[PDB]
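Report on the structure given below.
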Protein chains: 4
Amino acid sequence: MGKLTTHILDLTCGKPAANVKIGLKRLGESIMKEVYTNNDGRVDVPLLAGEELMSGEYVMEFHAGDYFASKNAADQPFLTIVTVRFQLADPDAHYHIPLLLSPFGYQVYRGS
Amino acid sequence: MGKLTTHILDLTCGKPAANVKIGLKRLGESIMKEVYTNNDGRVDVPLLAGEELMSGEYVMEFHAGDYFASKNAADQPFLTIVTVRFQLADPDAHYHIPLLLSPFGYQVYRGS
Amino acid sequence: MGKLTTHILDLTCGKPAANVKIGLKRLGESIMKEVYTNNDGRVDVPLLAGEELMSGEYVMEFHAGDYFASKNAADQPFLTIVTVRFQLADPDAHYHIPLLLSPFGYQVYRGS
Amino acid sequence: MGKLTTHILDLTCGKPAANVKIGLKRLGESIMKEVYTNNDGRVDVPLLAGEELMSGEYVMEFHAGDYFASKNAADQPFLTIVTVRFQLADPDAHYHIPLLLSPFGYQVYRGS
Ligand SMILES: Nc1[nH]c(=O)[nH]c(=O)c1N
Ligand SMILES: Nc1[nH]c(=O)[nH]c(=O)c1N
């Protein structure tokens, strides 16, 4: 009954980054889910929960490039697809991993 | 004559993270270089420079898991191999991309 | 009917930082409130809301020093009282300003 | 023979933030120095060094508000004067405390 959620904040406008594509995939595998964030910069239903979530490593592809493109950040952006690898150990624990994003930097952390 | 350098800071001890393995690879490809940081938490010679550096996307595998392991952060660490994707547009420009690291979060940015 | 909330994450343990003292004060003035965070690393009731909240600058004194002291980070900590100044412009808007904390660094941002 | 240096990176343009005013002051006291960063986003001569530097707490007033104003971030900016308190324990040690800055967030850390 574990859960994996996320959250994106656009540190340039100080508002949640919405409609940003998020790819999720098991380590080694290829995309298994592809979600687009809502206005609060989240996804209605967790990226993982219950049976789905299983100890091991995962990666999330935040499509920062396209996000900033829709706002402006160039024709060959420094940050294209911000990738994040991590390992969920406890299959029943909750994992909130937000992404603080800027055109030239980002914060990856385990919130709650 | 461009250049790509990096730098790792252990925000838990407030000291540069040394002997942390860093894998570098072109987007799509597999490891092409594998360096271990010195005491200042850097690498004597840039990861890329001159001819080697060529516009396109690259990924860096910082081996955070093992680093914290040598200090402590568990038997199945949240952060195992912190991965970073980015795109170098100008083949002649300099790119300093440090990694501020913590057992549960990290900052990726374009310094100088 | 605006609101000002906060939130503290201990990036070293990956858990919310609780019972951390938080001083709040108007720019120029002295402490006007002093709260201690609960287990989720928040405060039951916002630091400001409704009439109380008024456009202008404010400062928050997060007592990081004592927090890490209760866990370990030294006898003369680098970070003692992490201070944060900011300006609430719209008296009716919501302001969630979390603090990502580490013994040697911290992230201050406007979440939501 | 200790030293205290700083450094500012504009995470929005990915370039060092220059000509940003930096106030320095002992805990309790008022401004004792006021420097403006050069193009590399640093100051030619350290904010403190040798005899000047003495164990105790200090605060730095980065004038983020005006910086972003010269680029754009509003008529009543969220971040006006980003303030940073810290404590230098060893009078002979070096302290590099960079500031990663964004219009709605910032990273404060002990680099090297
Ligand atoms: N405080 C808080 N609340 C959320 O709902 N999401 C988040 O990311 C943070 N940091
Ligand atoms: N100021 C500074 N200097 C370096 O040499 N490396 C770095 O990462 C930063 N931020």
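The numbering of chain D matches Swiss-Prot: 1-72, 75-114, in order.
Header lists the method as X-ray crystallography, 2.9 Å.
Just so you know, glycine gets a Cβ as well, placed from its N, Cα and C.
Under its mutagenesis entries, Swiss-Prot includes D:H7 to N with the note: Loss of activity. Annotation note: D:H7 (mutagenesis position) sits in a strand segment as assigned by DSSP.
Summarising the annotation, Swiss-Prot assigns substrate binding site to D:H7, D:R42, D:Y111.
Annotation of the published mutagenesis D:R42 to E in Swiss-Prot: Loss of activity; the original residue is retained in the structure shown. When secondary structure is read from DSSP and collapsed to three states, D:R42 (mutagenesis position) falls in the coil class. Residues near D:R42 (mutagenesis position) in space but far in sequence (CB under 8 A, at least 6 apart, same chain), listed by position: D:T5, D:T6, D:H7, D:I8, D:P16.
Quoting Swiss-Prot on the mutagenesis of D:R42 to K: No effect on activity.
Of all Cβ atoms in the protein chains displayed, 16 besides its own lie within 10 Å of the Cβ of D:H98 (mutagenesis position). One mutagenesis experiment catalogued in Swiss-Prot, D:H98 to N, is accompanied by this note: Reduced activity.
Record note (Swiss-Prot) on the mutagenesis of D:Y111 to F: Reduced activity. For the recorded site, D:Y111 (mutagenesis position), the DSSP three-state label reads strand.
There are 15 other Cβ atoms within 10 Å of the Cβ belonging to D:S114 (mutagenesis position). Listed in Swiss-Prot is the mutagenesis experiment D:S114 to A, annotated as follows: No effect on activity.
Unmodelled segment: 2 residues between D:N72 and D:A75, spanning 5 Å (Cα to Cα, whole number).
Once the Cα atoms of D:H7, D:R42, D:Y111, the listed binders of substrate, are compared pairwise, the greatest separation found is 15 Å. The CA atom of D:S114 (mutagenesis position) is located 5 Å away from the CA atom of D:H98 (mutagenesis position).
Rounded to a whole value, the Cα-Cα separation of D:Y111 (mutagenesis position) and D:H98 (mutagenesis position) is 8 Å. Filtering D:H7, D:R42, D:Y111, D:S114 by Cβ distance to ligand 2 (under 6 A) retains the following mutagenesis positions: D:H7.
Every protein chain considered, the tally of other Cβ atoms within 10 Å of the Cβ of D:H7 (mutagenesis position) stands at 19. Checking the mutagenesis positions D:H7, D:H98, D:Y111, D:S114 against chain C with a Cβ-Cβ cut-off under 8 Å leaves D:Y111.
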